[PDB]
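Engineer: So that we are looking at the same thing, I have put the structure below in C-alpha cells.
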Amino acid sequence: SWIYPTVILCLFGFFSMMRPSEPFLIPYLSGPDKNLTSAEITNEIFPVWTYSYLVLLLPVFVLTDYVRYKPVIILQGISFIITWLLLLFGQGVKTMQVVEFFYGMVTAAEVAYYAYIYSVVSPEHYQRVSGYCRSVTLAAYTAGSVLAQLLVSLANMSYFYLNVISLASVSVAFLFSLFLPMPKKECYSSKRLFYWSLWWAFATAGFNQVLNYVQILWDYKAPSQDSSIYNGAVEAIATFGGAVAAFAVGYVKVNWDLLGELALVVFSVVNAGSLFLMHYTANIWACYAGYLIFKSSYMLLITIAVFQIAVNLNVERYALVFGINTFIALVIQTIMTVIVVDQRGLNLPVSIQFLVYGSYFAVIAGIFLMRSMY
Amino acid sequence: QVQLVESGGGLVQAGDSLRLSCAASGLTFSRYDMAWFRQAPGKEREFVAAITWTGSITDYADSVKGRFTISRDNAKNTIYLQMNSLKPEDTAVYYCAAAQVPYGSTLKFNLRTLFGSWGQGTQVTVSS
Ligand SMILES: Cc1ncc(C[n+]2csc(CCO)c2C)c(N)n1
Ligand SMILES: *[C@@H]1O[C@H](CO)[C@@H](O)[C@H](O)[C@H]1NC(C)=O
C-alpha cells in the first residue's frame, strides 16, 4: 500500500533534480550566449532569487496543507518548465530577473515535496519513506553533475544542450506529478518537534553559506590550472556521500526513541570538526575529505529531522512545520551573509571565513551538547 | 571608487622592450583578476592579457602570445606587463582593468565580459 506513492514521488524527485546545466550556469549567462556582464549577474539578477524565494515561501507554507500537496507539486513542475524555457530562449536582464523569480517559485515549493508523503503513507513506514526520497534527490544531482562534466569534456557539448537536457528532464518529472495519489482529509509545543526545528533553521543557514565558498577555499589553498575538473569531481563525490548517508537512515534498523538526541549531538560535532579541518589544514586532499564528511554528515541529520518531526506531529501540519523552518533558515542566512561577507559588514576574506563557519557550527553543537542538567 | 593609473608608455625603437606598470588603489587587490587592454589608433579596445587573482593562470591574446608576460605584485598593489620584441603593430594605448567581481576566475566568469573600471591609458608608440 506504501509502494505506489513512494515509487512515483521518488521518480518525480529523481527526474526533477537531474539537471546537467546547473554547474554551468555562470559560464552560460556570461558566455557568448547572452553576454550578461559579471556585475549584472552578481547584482541585478542573482539577488532577485533570494527575495522571490523569501516572499513565495509565505504562501507555500500558509496554504500547502489546506489545498493538499499535489496542487503545489504540479505548480512546482510548471514553474520548472518556465524557468528553463526562459533560460533557453531568454535574452536580456529583465528576462533573467523573471527567470530568477520563477526559480524562486520552484525552490519555494519544495516544501510540498517533503511534506506530501506523510499524508498518504502509514506512520509505521515513516522511517523507510524518509530515507528514499532524500537519497533519490542527491543521487539525481550527482548523476547530473557527472553527466554534464563528461559531456562537456569528453564530447564537446555546448551549454545550450545541457539546458535542453535539463528541460527534458524537468518535463519528464512534471509528467509524473499528475499521477501522484491525492491525499484525504503553534504545533511546536512538543520539545522534540521544537528542538529538531531549531537545528533545522540554524544548521541549514550555515550549510548553504559554506556551499558558496568551498570552491574558493580550494583555489586559495591549492592554486592550480586544472582545479576546475577537480572542483567538479569532489562536489559530485560529496553529494554521493550524502545519498548513501541519507539512504542508510531509512534502511538500518535502530530504535530512534532514545537515539534521536545522540545522533544530533554526535553528528553535530562532526560537522564542526570537519569545517575546522578544511580551514586549518594545508593539504588539499584533507580539505577534500573534510568536505565529504561535512556534507554527508549534514545530509544524515536532515533525514532524521524530517523523520522525527513528522513522528511527533499531533496534527497533519507537515508543510507548516517544514515551511516555517526553511523560511527562518533564509532569514538567518540573509542576515548573517551581510555581516560576514558583504562589504557593508565585515568583508572577511575566504582565508579566515571558514573559522567563523566552523565556529558557528561549534555553537550549534554546544547548545545540544549542553542539554544535560544534573 | 577604484582608480588605476598606468605608467611606462613611451617611444621605443623596433625590437626594444617595455615594462608597463599600473598601481591600483581603492580595492582589495588580492582578490580581483586584473587585465591589460589596448586601443590601437583606428580600432576598438581589445584584450591583451589577464592574470587570475591567485596569479597561477595567465591568459594572453593570440597575437601577443610569446612576447608579452603579465605579472602582478600583491604586496605593492601593482600589475606589470613586460613587452619584448615590440613590432610596429604594437602601437596602442594600454589600459589596465579590474574584474567587476572579486573571484571571477573561480566562479568561471567569462574573461571577455569580466573586466571594467578601466584606467587612464598610457601611450606606447613603437617606431620602425
Ligand atoms: C536559475 C538558477 N539556478 C540555480 C541558482 C543557485 N545559484 C546561486 S549562485 C549560482 C552560480 C553558480 O553557478 C547558482 C547556480 C540560481 N540563483 N538561479
Ligand atoms: C556575445 O558576443 C559575441 C561577440 O560579439 C556575439 O557574436 C554574440 O552574438 C553575443 N551574444 C549575445 C547575443 O549576447
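Using Swiss-Prot numbers, chain A covers 11-195, 271-459, in order.
Determined by electron microscopy, 3.3 Å, according to the entry header.
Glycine is treated like the rest: Cβ placed from N, Cα and C.
Quick paste of what Swiss-Prot says about this protein:
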type    : residues   : note
MUTAGEN : A:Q86 to H : Significant decrease in pyridoxine transport
MUTAGEN : A:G87 to V : Significant decrease in pyridoxine transport
MUTAGEN : A:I91 to A : Significant decrease in pyridoxine transport
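Quick one: where do these features end up spatially?
Structural biologist: Cβ neighbours within 10 Å of A:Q86 (mutagenesis position), excluding its own Cβ and spanning all shown chains: 25.
Taking Cβ-Cβ distances under 8 Å and a sequence separation of 6 or more, the neighbours of A:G87 (mutagenesis position) in its chain are A:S26, A:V180, A:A183, A:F184, A:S187. When secondary structure is read from DSSP and collapsed to three states, A:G87 (mutagenesis position) falls in the helix class.
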Engineer: Determine the Cβ neighbour count for A:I91 (mutagenesis position): the number of other Cβ atoms within 10 Å of its Cβ.
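Structural biologist: Counting Cβ neighbours of A:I91 (mutagenesis position) within 10 Å gives 16.
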